[PDB]
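Participant: Please find one structure pasted underneath; my questions will follow.
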Amino acid sequence: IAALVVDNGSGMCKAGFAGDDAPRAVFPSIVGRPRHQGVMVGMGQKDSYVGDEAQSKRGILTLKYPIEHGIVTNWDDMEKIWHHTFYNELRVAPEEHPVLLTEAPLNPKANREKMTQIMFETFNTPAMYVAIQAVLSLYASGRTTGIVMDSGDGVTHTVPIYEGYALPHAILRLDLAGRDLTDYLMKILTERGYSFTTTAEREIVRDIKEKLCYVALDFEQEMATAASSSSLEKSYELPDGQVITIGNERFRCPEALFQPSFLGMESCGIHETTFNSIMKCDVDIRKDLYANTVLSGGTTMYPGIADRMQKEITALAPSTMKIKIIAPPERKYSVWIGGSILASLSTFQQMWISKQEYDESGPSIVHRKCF
Amino acid sequence: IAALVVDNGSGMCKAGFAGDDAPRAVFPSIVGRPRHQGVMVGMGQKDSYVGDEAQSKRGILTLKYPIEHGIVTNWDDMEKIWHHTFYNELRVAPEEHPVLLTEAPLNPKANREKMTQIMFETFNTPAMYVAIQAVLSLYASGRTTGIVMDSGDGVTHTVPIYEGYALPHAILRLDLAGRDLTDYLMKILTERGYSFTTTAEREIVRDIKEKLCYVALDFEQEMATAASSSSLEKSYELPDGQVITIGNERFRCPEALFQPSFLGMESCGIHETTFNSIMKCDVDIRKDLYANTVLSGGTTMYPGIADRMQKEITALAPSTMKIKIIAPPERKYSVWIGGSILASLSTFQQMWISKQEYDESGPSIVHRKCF
Amino acid sequence: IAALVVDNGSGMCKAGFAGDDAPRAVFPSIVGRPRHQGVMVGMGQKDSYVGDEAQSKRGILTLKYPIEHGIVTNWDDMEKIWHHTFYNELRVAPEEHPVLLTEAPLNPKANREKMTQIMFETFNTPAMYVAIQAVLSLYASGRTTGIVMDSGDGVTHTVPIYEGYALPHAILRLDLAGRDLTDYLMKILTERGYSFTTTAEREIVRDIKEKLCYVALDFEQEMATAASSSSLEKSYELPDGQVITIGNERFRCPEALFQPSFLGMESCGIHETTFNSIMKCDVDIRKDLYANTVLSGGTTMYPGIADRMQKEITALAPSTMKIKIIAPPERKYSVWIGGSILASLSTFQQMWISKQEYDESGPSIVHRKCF
Amino acid sequence: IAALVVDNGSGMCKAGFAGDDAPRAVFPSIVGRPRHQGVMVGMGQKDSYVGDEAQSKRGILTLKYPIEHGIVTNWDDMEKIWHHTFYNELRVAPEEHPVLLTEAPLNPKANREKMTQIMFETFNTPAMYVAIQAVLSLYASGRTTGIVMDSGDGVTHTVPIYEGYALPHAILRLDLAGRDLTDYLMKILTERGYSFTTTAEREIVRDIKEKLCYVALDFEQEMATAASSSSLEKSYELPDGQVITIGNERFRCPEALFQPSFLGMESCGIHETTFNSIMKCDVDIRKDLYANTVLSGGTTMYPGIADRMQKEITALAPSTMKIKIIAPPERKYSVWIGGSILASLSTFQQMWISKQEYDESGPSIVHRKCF
Amino acid sequence: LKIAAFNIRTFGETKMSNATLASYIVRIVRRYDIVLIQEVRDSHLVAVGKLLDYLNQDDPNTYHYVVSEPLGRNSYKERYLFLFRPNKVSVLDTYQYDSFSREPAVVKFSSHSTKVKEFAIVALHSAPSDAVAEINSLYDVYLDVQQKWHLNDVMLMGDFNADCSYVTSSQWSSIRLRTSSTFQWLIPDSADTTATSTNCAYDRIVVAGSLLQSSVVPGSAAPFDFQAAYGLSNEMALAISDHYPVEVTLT
Amino acid sequence: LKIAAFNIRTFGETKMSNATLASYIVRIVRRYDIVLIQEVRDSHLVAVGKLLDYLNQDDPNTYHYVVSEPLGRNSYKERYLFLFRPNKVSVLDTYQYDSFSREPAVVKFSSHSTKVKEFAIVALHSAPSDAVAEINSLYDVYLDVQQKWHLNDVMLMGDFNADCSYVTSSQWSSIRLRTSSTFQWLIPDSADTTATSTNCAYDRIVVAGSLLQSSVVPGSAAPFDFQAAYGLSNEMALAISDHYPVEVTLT
Amino acid sequence: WXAXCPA
Amino acid sequence: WXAXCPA
Amino acid sequence: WXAXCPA
Amino acid sequence: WXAXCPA
Ligand SMILES: Nc1ncnc2c1ncn2[C@@H]1O[C@H](COP(=O)(O)OP(=O)(O)O)[C@@H](O)[C@H]1O
Ligand SMILES: [Mg+2]
Ligand SMILES: [Mg+2]
Ligand SMILES: [Mg+2]
Ligand SMILES: [Mg+2]
Ligand SMILES: [Mg+2]
Ligand SMILES: [Mg+2]
Ligand SMILES: [Mg+2]
């Protein structure tokens, strides 16, 4: 009856049943393998760890993300996460209920084809549909018009919408996201005096980012205040008990979103990417798109990101224009929430791809009956 | 199977059957050749005396320790000990069932090569396995995480273990041990006024060390009290009938563990060497190793040794830390007790060097199979 | 005597002398500015590079096109291109002899005013003139009657001329040109699995566009062939040595000229654009205009474009209509060749605009004496 | 008047005058405080010894390296070693002429801050400057483009440079270096049966590494060759007088540079870190960087190091690419040689940091005026 | 061949702290080919090691030792240490007899210079409380070694704690030693075998076998008054031992 | 104040590897406050540090070291070591010799306790063949100390390799020290200064200075036979050194 | 990816 | 341009 | 260093 | 051992 929905991607995969108000199964999508020869007889731990198992003992395993920048790079370990979600965590057989998967737009065709092949041969799901992560954010907010800035771990992207009719020519995909932002924190902290090189401590930096970093309303002015005061400095405790002090760098790391030249990436800033998306569209629809902006993803969690986006767009956009930043609380789960609503819809029941359809026309059917 | 487990370490070696809770063969590993021809009544040990016989007749024999710093020196002397252990004491033919051996980490490969050859040739044992001495100490405690310090008679070392994955780059081996401390006590005693040169006198001071010496919580404090009070002084009767008095030497001798500068050893102290092993470990696993610090070895029976170690480590380690110095009761036989548990384990049966496997690949199979 | 002719088309800028049959200053019209600090102080280097200098070092420079859709946007960078080509490339002082300029029709009136002013003040040339690039194509072909289809990089325009007196009411301008074709091919290649986001590699895509892509007569039939055969597949080598393959995307991009709905543009196809221009003309000239059709511009080099163009025109035009396409070689420099012929003409000397006229009547005279 | 150049790195501290082609004062960077109070013949109870004195009297001094992984730990002895260089080695007062220091990239900002503070206060040097150790290496070759492989004593880093422009985002720093090979060489030698624990006897291992260790072109194949052939053995003479034989352990220690899993570091190999650094750069400049690879530092003097690196990159790099490894003779002092060229250049004379700039706004000059 | 019996008072390590007493003890032992030691209080065979070090300091084979496990039934245990010269005599075999606090021991000796070829010495330290009972049992011991080890002679001597109210005439007849003439005492009861002024023949030498009786030199059996022989005081003599050594010479 | 010259043979790690050999050496040096250590074969002062920790383990200021830099004019360079207790004497001025395989070293000791307040010490280890040549040169050394240092008391010691066929009666008068009454040789030729059984007075004690002549204890200058004093065998005595120490006492 | 980015 | 297109 | 590495 | 320590 209820169809499973999974917003599987880089970072923490989420899964749950249709109609649920929150994804029950949330866990990082990390696959690791030991780098030492076993010494204890009867220890019995396996050679493969996924999810919270790998996070707990991350000081031994070599963490390898199966998904990088929205495109699956390794299919051997990816199947483990899919296998672990349905069996070990959800404890529900996937062969009985439909499965809905999500992916970012502007992705290689081979990524979709191999995704469909596994879901019809390894797991034998009765019916599948794959939806763009950008369009699912609309159902989360219950709207019909408005750009969405889905800031995932692997890739950020923006798709304009206006009472349906997604514009394919105005979709911009930018490879700067939370994961590449984390790699900047390690280089920045090296200047202070703290060294985090190996991937075991890569999680530690990520935990620092989501607890201390924040975005200022003016990066230039904030530089002067922090360079001459200890007020911005906040202490943090390492897993081993060490106390590290964070200085003016607390806001420099989030600022890389607005100034990719800090990271060396040539592309424009996040606000410039959002502004450019609307410009490609007709002027007749620009007014409504300015008043409806929906945020999404985990990297938009930094405090003050609502004010900064409004200020940057206001300078770019013509004056006397209503720019409203819709950033509802708990928007980290917006992509999954939209999927749950979509599955429960009666109309969507006709968009499912049956196994008979896949067998008849091969895996290439997903390019015709699905968007 | 009743596979024998023998320690055969420096000082006193242990032997017994698998499944027992305590060894049945405890005796010093001393074999000596007579310095006089003289023959007893119906005696056939003219070539040498091995076991408790040599200790009982130390006044005539010339005591020599075959094991020096965990290294076998006289291979002709070692075979005398092993032959007596199996037949004269254990009353069992070694050919019937396989045997397990324990050796210190970071040892020359020639030590294992000859030792493997001897048993498969002289004793024709069906199978054998060699295990690290430090690793086996965890089985007695029944845990899976925590560093092990096997402060044996001839070698002191720390081997961190985490979730059954020993770290080959964090084992530290220290040459200062119990036998070395015996020499130091003799040097101070000669200054006191009582001279001990003959190997017979070497055993007497060892008995004094095992009985009276104790670890001081604050080394500087005792000097003020010792120089102004005779309560610390204790009298131990010598076998010759003279009663000697031990003053500040009661605590000075065990203090060489924490301050190796007394004997000129430039290496770090026992409290410092357990910090360096942890410091070479990962940041994420540092928390667990601080909690569990398994103590072992016969040189760990000094009163207050665990309390002294906690005081030193906690000051050196960052505060707000839970440092539990675990001291299991009767830790003197922890190494052998752990071997009994491993021998009875069913999973352990699949990693035994069979006699046939030795013939095909020669005596070099130990490096490949054993750790 | 000698006169300078310069083509101001977006991208490729050509210059030469009057009477010559081939330009010698053939350099891209790009301006690069470094985005990195110069750590090495061996040479002073430069903060601006124009032409072949920027193309070779495009990996560090930030490529910017001063001319977009045939409209000048950044005048500061436009001056650098003009300054470089006069001295560095041609080694000719502009003031010695007059110069000629070419531009697209329907250009903003502000563009003409500033372009003329720069000639008179910054370079102080004795006289210049601006002509429609479409008109000059007729002179190169030799005929004085026909319909010209200039499909360049930034702007595609169509102008009907019948024995002179070109009709101003029957001129059509379409913004879909080579610049948008390259960007569309950037998005299509993402489907195959290649990423070319930044502007540095926006040039290799253009090189791919000029080497592999071709126009197919039947767009629908080739889909069956491309998706069911590897014959259409071709290989290509990147500067870094990687190997990429182009399948159905080889002919997908160049077809966009006929179905602009792929880019979301409301404009009709180029074949319809040519047909509409002829339709606005009176019947007495329609029969003649069909016979003499000339294709000019860079985007005409695609194989089969001439046969493809006549096919759609034949279907649109009634029966018994002389549908003829004239596509002689060297038509890439058709605009320049006509300019050289026109400038060398002794008759053209009279309607030059002199410096004295500009001073007396201001730059606005460019809209009265010049058309 | 002249310019002072000092490569204050770990292990050795070259010093000399600008314009020379070879340093004049090269000595180990070791400072030791005596433990036993005793004056030699005709001395005046020197408080400490620096450099050659420490090596010659290694028995009675507590040697301590002031530089660890290119990071200064103590400053009380850094003042001593510098003071020895200026007055006791070069026999020239430092106040007369400016000095030029070198450092590794990505060092903590506190390190450079203290270096400037010491120079202007203790020595009152007229001018100073700090240059990245990788940048100065390229000057010796006289090239303009190409990566720099500076694998010194405690820090190994690669800084890709193209046409005098550095790429800060592509800088990779790895702590695997020569010093870690000296410590690792002890553990592998313990297998053969030799002990090396004291810092005084540590230098005996260093001489073994410098004169015997070599890199093999095929690790697996050469392991079998050395295991069954005595040709690979090479005797050696200790200063004490004994003779040791080095077999397969000759090449295993240098092999740790390519497979850092031996030391427990999760970082990739020295060949992998070069490939990763190049991949971060732009696509267009990848061909130029591949053809120009410059080695540097002490640890690149092993026999066959160039050929081994060439084979490793060839497998990772795409085929039909010219991979040329530049390993010129006289590369141990390559970093210093470039320092002499830069100082003598007239262009650099405008980038010196004068006392006037330091006084007005403190030691924060090293971060903006100096790169 | 010269054989002597010496009964040193509480032979132990403490007496070796003195150097003068250790000097005379070396002089005494070197005067006899074979000598037996009594009240050996040594428990770890350390005192015997020091004594034999002096004996074999120059020539490694001047004197050879045969020692016994502590056989004391009570808290105090004793060892029947035997010292002999390898060149003069050779030890063939040893035996320990199955009623006594310190059970006796039998050792075989092969003599070439003397007329006797083989002879065995039985050393006993009878308890003063029950000196009567132990000697009677040795009559069976003499029978036991006669055929199980085939010696014509059975030498039996040691500290039997005889005379001075320990054994009276009525109990003397009860002693089997005086019942049979095969074993005949040598040391007269009038003679004194104690370093003290009292006259008791605690040490008793009796000769079995006719071949040794002729081999025994007449008049050779007599106590060794080391106090008068060495010119030492009574306190010095008592310091060495409270008893007087006895000896017999065999031809 | 016991001043001695110790001719340790092939001192270094090789002799320091044995623990027992170091034990006797540590006991010997503690006897004399000021001891001269000759022919140190160590190059990096590893052995000197090993020899000093055992002596300074209980107090950082028990024994100070004065070590000569490699000063061998010949192929091999040895070192001179001067171990002295700071409380007994204090070093003030030292300097290298300013004709010898090894140049002599001159030091100053401020002996407050002895009646000779200031006195110099000269250490020398002559080659087995150089001895004839250097012994006349040392006479010129004493003159240099007299006017450069203004010191009345000058002492010379070390391994002069005198006697034992090295020096005969023909050259026995070539020495200015023997002819002059200021330099009276203390060690007699009859005494043996070598651990070997053969008599060899290789070490010679030379005393110069009128105040210094009454300063030396009469008869104290004699070889220290550690072999018999410590009860060691001939092999152990040779294993320590090939020459006996020579000690002179200062009052 | 397959060309541009690392993936 | 000034309205429609990006120029 | 100050956290990660030992220095 | 065979070099460093006495063993
Ligand atoms: N041989 C070719 N094949 C396909 N396209 C080409 C070829 N040569 C040029 N082009 C494209 O045509 C466009 C216009 O070229 P050109 O006529 O030289 O510039 P302009 O239109 O400014 O005169 C360029 O952007 C280029 O990408
Ligand atoms: Mg996501
Ligand atoms: Mg042990
Ligand atoms: Mg054009
Ligand atoms: Mg360096
Ligand atoms: Mg008595
Ligand atoms: Mg009587
Ligand atoms: Mg010698």
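Residue numbering for chain F follows Swiss-Prot; the residues present correspond to positions 23-120, 130-282, in that order.
Cβ coordinates are placed from backbone N, Cα and C, and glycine is handled just like the others.
According to Swiss-Prot, the active site annotation covers F:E100, F:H156, on the basis of experimental evidence. Under natural variants, Swiss-Prot gives F:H143 to P with this note: In allele C/D.
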Participant: Would you please pick out, from the recorded positions F:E100, F:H143, F:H156, the one with the fewest other Cβ atoms within 10 Å of its Cβ?
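Facilitator: Ranked by other Cβ atoms within 10 Å, the recorded positions F:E100, F:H143, F:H156 bottom out at F:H143.
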Participant: State the three-class DSSP label for F:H143 (variant position), counting H, G and I as helix, E and B as strand, and everything else as coil.
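Facilitator: Assignment for F:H143 (variant position) reads coil.
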Participant: Between F:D120 and F:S130 the model skips 9 residues; how long is the Cα-Cα span in Å?
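Facilitator: With 9 residues absent from the model, the flanking Cα atoms are 12 Å apart.
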Participant: In terms of DSSP three-state secondary structure, what is the assignment for F:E100 (active site)?
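Facilitator: Coil, per DSSP.
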Participant: Using Cβ atoms and a cut-off of under 8 Å, determine which of the recorded positions F:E100, F:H143, F:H156 neighbour chain B, and list them by sequence position, or give 'none'.
Facilitator: none
Participant: Express the distance between the Cα positions of F:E100 (active site) and F:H156 (active site) as a whole number of Å.
Facilitator: 9
Participant: To the nearest whole angstrom, what is the C-alpha distance linking F:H143 (variant position) and F:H156 (active site)?
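Facilitator: Taking the Cα atoms only, F:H143 (variant position) lies 28 Å from F:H156 (active site).
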Participant: For F:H156 (active site), what is the secondary structure by DSSP, using just helix, strand and coil?
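Facilitator: The residue in question, F:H156 (active site), is strand (DSSP, three-state).
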